[PDB]
Amino acid sequence: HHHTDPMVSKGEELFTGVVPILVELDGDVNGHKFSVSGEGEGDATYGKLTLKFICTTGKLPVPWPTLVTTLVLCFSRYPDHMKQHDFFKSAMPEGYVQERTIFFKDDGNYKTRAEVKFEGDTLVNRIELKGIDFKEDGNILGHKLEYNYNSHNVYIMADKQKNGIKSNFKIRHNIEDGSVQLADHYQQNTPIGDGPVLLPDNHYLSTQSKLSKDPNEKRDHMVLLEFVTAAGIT
């Protein structure tokens, strides 16, 4: 609402209230083609997301928790003293590309590319996902993961050469038998536009996610509440 840096003001202004979100994913995992649509709202003031996702092609062929990181970090809450480090909002409204490779230990990998940008007043995240080399009897295609999600801190670093950011981090998915399925993420983000962006000092994001079901919904779906806060600069 009041920042002495006009570049920060420009990005904050687009995220000042509740912003509607649309998520589209087209996926192919070991030749099972599927699509997911999601709708909800983001409130960057509190770092809060609320989304509901539907598999529009029938039953989702992989477990919903494996898609949480893939299915909008511009809604992170950056403390006032860290707002000059917020790459994600500084790239708006033209947006950014978010690319990942996700390696599931002892199993296959996801390769994702997403464009995150405004269409009018709506923040859209449009994703293509390709998954290969998964085991039919593994934890992913065998749906052995529990329907829950662990809190996680992720380290963000600038990539000055690409005018973007980079991160590598591990997600632990609980398996029904009490064990864990590791998912190693590599991520890079680059701006879509050619204007300047804020390139951050090293810092981390703290995330927490809660998964639930809509008791009146017959389609395969996931309801997601996420909180993300930046930290690590004193």
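Heads up, residue numbers simply count up from 1 along the chain you see.
So this one's X-ray crystallography, 1.6 Å, going by the header.
Placement of Cβ uses the backbone N, Cα and C atoms for every residue, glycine included.
Copied over from Swiss-Prot:
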type	residues	note
MUTAGEN	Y149 to C (Swiss-Prot position 145)	In mut1.9; shifts fluorescence lifetime from 3.03 to 2.74 ns
MUTAGEN	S151 to P (Swiss-Prot position 147)	Increases fluorescence at warmer temperatures such as 37 degrees Celsius
MUTAGEN	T207 to H, W or F (Swiss-Prot position 203)	Results in significantly red-shifted excitation and emission maxima
MUTAGEN	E226 to G (Swiss-Prot position 222)	Suppresses the 399 nm excitation peak, leaving only the longer wavelength peak at 475 nm
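Note on the mutagenesis positions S151, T207: the fewest other CB atoms within 10 A surround the CB of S151. Within the set of mutagenesis positions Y149, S151, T207, the entry lying nearest in space to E226 (mutagenesis position) is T207 (CA atoms).
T207 (mutagenesis position) sits 6 Å from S151 (mutagenesis position), taking the Cα positions as reference.
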